[PDB]
Amino acid sequence: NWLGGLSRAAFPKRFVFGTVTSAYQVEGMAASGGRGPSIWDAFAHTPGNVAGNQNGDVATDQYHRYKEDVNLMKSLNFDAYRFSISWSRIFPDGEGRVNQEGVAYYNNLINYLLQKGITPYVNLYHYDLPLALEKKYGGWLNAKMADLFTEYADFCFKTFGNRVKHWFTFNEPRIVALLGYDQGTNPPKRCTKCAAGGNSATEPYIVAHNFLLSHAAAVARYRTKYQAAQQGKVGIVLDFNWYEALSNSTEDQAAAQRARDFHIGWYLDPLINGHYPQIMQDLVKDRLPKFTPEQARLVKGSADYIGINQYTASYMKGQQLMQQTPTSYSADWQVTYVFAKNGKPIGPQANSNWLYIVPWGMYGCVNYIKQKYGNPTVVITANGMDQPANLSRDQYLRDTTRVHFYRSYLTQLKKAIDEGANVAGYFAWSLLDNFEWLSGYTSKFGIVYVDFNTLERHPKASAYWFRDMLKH
Ligand SMILES: [Zn+2]
């Protein structure tokens, strides 16, 4: 049967199912409603940065249509909605003056969600640093971001925390470090060879450190000032794609483990154990910032749950570890990616070249966190796949590959949960086809189709699949 034995009865009691978007990717009204620009506004408005020079100015226009979108998600039997607040929509300059019209938008959204019985899971940050903060402070290169982010977070707790009980600080700081400061393909486009300046060997580590210190400072503020009255929780969202050793050799097993440590351990070892992974300390050395004992104690235990964005998996091949001139965070791992074993591809690709459809990667990731980190509370905060551009409406709606994607990946998650992993919920990326960063509107991740000419929403087969799977 097309559900493949899945239903709410197949998951733990009170397991949360939702969908996810992010502010810049769906809201629109990017330069209206009093919103100040983010680094993504400047980046997307520069010719050649985004596919077809597209941008998020209008996006899906959720800003005007949110009640339609909330009605839709309720009709699809979801319990929760993960969305983000645009920092520059609240503080156009990232600090100082509050944009009251911005505040009102999020009040209206949160209240309508609650009126419809959908639980808000709110991200404070999703790639969208206020441009004014980038210019004035140097953004995530500056340790002062902890203070600035904490004040922003403080306002959000005060203003929305009587209603919002599930918070996340950041979304995938590894991708910010990697794409913004290693490869220099996302804003602020920094890297060793980059026009804007940078150093791919040092800056990604500075940036990650500052994300961890900022997260810890925001959570400390929540716990000391708001928690007693509000009784909510604050986590963080981390990307984790699976790495499988290409063979059972010592070298290949070591490579796969290195990759895990540089990918997820980079953030999880500080959050769980109060230090960076040993292998990163050994290889990256004086390029890896040191937490003081006080900072390490602030960072350790500072996430009430771990959000994991899980999409894909790779084989890893190893080598003897070399002494090497440092060139980048990516090269520091000393691994070789491989996408076939025994002459067979790890899986077929979706539209995005990096996204190999590998359902057992979900089991791999969830099992690994369970076994390595003392089984912390995990929420799958994003999982999904994309269709390409230029299909007809009907072709988008008959998304049988995505139906197969969710059934297979959710079966693998169920497998990990039945073996004892503490997973509290699951969120599909995305509710809507949206602005997919560098791919612009050429990548369609939604379970709901969006006609980007008319802005009309049309549920795809995968939306109906969720509706049937999730019926109460
Ligand atoms: Zn509109």
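The residue numbers of chain A are those assigned by Swiss-Prot, with the residues present covering 33-504 sequentially.
Going by what the header records, the deposited coordinates were determined by X-ray crystallography, 2.1 Å.
Using the three backbone atoms N, Cα and C, a Cβ is placed for every residue, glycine included.
The active site, proton donor feature in Swiss-Prot is assigned to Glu204; the stated evidence is experimental evidence. According to Swiss-Prot, the mutagenesis experiment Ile207 to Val carries the annotation: Increases KM for substrate about 5-fold. Increases kcat/Km values 9 to 24-fold depending on the substrate. Recorded in Swiss-Prot as a mutagenesis result, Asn218 to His carries the remark: Decreases KM for substrate about 2-fold. Quoted from Swiss-Prot, the note on the mutagenesis of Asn273 to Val is: Increases KM for substrate about 5-fold. Among the sequence features in Swiss-Prot, the mutagenesis site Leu470 to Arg is noted as follows: No effect on KM.
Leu470 (mutagenesis position) is 8 Å away from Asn218 (mutagenesis position) when you measure Cα to Cα. Nearest in space to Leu470 (mutagenesis position), taking C-alpha to C-alpha distance over the recorded positions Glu204, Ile207, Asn273, is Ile207. Annotated pair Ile207 (mutagenesis position) and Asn273 (mutagenesis position), C-alpha to C-alpha distance, rounded: 12 Å. Cα-Cα distance from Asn273 (mutagenesis position) to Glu204 (active site, proton donor): 12 Å (rounded to the nearest whole number). Other C-beta atoms found within 10 angstroms of the C-beta of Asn218 (mutagenesis position) number 21, with every protein chain shown included.
In the shown protein chains, 14 other C-beta atoms lie within 10 A of the C-beta of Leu470 (mutagenesis position). Under a cutoff of 8 A between CB atoms, and with a sequence separation of 6+ in the same chain, the neighbours of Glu204 (active site, proton donor) are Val269, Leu270, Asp271, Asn341. Counting other C-beta atoms within 10 Å of each candidate's C-beta, the mutagenesis positions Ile207, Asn273 are led by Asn273.
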